[PDB]
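A quick write-up on the structure given underneath.
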Amino acid sequence: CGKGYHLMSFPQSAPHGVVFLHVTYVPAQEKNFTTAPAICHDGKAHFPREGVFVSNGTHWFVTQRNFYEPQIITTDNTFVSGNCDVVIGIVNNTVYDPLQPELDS
Amino acid sequence: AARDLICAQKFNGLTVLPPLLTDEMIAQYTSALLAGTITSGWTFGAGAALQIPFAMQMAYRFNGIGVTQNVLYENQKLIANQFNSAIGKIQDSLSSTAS
Ligand SMILES: *[C@@H]1O[C@H](CO)[C@@H](O[C@@H]2O[C@H](CO)[C@@H](O)[C@H](O)[C@H]2NC(C)=O)[C@H](O)[C@H]1NC(C)=O
Ligand SMILES: *[C@@H]1O[C@H](CO)[C@@H](O[C@@H]2O[C@H](CO)[C@@H](O)[C@H](O)[C@H]2NC(C)=O)[C@H](O)[C@H]1NC(C)=O
Ligand SMILES: *[C@@H]1O[C@H](CO)[C@@H](O)[C@H](O)[C@H]1NC(C)=O
Ligand SMILES: *[C@@H]1O[C@H](CO)[C@@H](O)[C@H](O)[C@H]1NC(C)=O
C-alpha cells in the first residue's frame, strides 16, 4: 500500500472499480555519520536496546533508526553482553550512570 | 539436409516476436537490486538509499526474528562461513542436477 512506510488509506468509489489514497511516510534529508556496533566500557560491551550508535566527530550518541534524535548514552538505553575481545569494530567510550549523582548528592 | 520445424512454422505464417527487454537489461535490473540490498538494506525500497555496514544490518535482521543482536556480533565468523558454504552448495546443486 504505497511507496514508503504505510500510515493510513482511504477508499473512494469509482465506476466499475475502487480508488485507494495511500498515506505514507518518506524520509527527506540525510546526513553522513560515523557508527559502531558496540562500545567498550570498563571491560564490558554495551549494545543499544532500540537504536544505533552514531558520532558527530567528537562525541558519541544513540539515535533511533528512522529519525535523528541524539541522546546521551546511559545504562537505561543500553544492555551489557560479554567482553570487548570478540566484537569486531568496538570503540572506546564512557557510559553515563544515573545513580552516581544521586548517590553523591 | 535435415529440415527443422522452425522453417515449417515460418513458412506457414507462425512467427515469434522478440521481447522488449533483452537479457542484458534484465541483468542490469538484477544487479541494481543486488547492490541496493547489500549496501543499503530495506531503505532503498522506501525512499533514497541509506548506507549501513553489512555486519550491522544483519544485526538489524536478527532483531526482526526475535534474537538479540549480540548473537551476531559474538558469532560473526561462524555465520559468514555458513553463508559461504550455503552459496557453494547452491553452486554444486545447480551444476550437478539439471532437473
Ligand atoms: C558534537 O556534539 C557535542 C554535543 O552537542 C558537542 O559538544 C558541545 O558543543 C557545544 C557547542 O560547541 C559546547 O558549548 C559544549 O561545551 C560541548 N560539550 C558538551 C558536553 O555539551 C560537540 O561540539 C559536537 N562536535 C562537533 C564537531 O559538532
Ligand atoms: C553450531 O553449529 C555449527 C555448524 O554449522 C558449528 O560449527 C562447526 O563447529 C565445529 C566444531 O568442531 C567445526 O569443526 C566446524 O568447522 C564448524 N563449522 C563451520 C565453522 O562452518 C558450531 O560449533 C556450533 N556451535 C556450538 C556447538 O556451540
Ligand atoms: C556522504 O559521503 C559521500 C562520500 O562521497 C558523499 O558522496 C555524500 O554526498 C555524503 N552525504 C550523504 C548525505 O550521503
Ligand atoms: C580501548 O582501551 C583498551 C584499554 O583500556 C585498549 O587496549 C584498546 O586498544 C582501546 N581501543 C582502541 C580502539 O584503541
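Going by Swiss-Prot, the residues shown for chain A are 1043-1147, listed in order.
Method of determination (from the header): electron microscopy, 3.3 Å.
Quick reminder: no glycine exception, Cβ is built from N, Cα and C everywhere.
Per Swiss-Prot, these features apply:
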- A:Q1071 to H: In strain: Kappa/B.1.617.1 (VARIANT)
- A:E1092 to K: In strain: Theta/P.3 (VARIANT)
- A:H1101 to Y: In strain: Theta/P.3 (VARIANT)
- A:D1118 to H: In strain: Alpha/B.1.1.7 (VARIANT)
Long-range same-chain neighbours of A:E1092 (variant position), Cβ under 8 Å, sequence gap at least 6?
A:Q1106, A:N1119
Using the alpha carbons only, what distance in Å do you get between A:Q1071 (variant position) and A:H1101 (variant position) once rounded?
22
Using all protein chains in view, find how many other C-beta atoms are within 10 Å of the C-beta of A:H1101 (variant position).
11
Euclidean distance between Cα atoms of A:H1101 (variant position) and A:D1118 (variant position), Å:
18
Candidates A:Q1071, A:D1118: member of the variant positions with the richest Cβ shell (10 Å):
A:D1118
Which variant positions out of A:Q1071, A:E1092, A:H1101, A:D1118 lie by ligand 3, going by a Cβ under 6 Å?
none
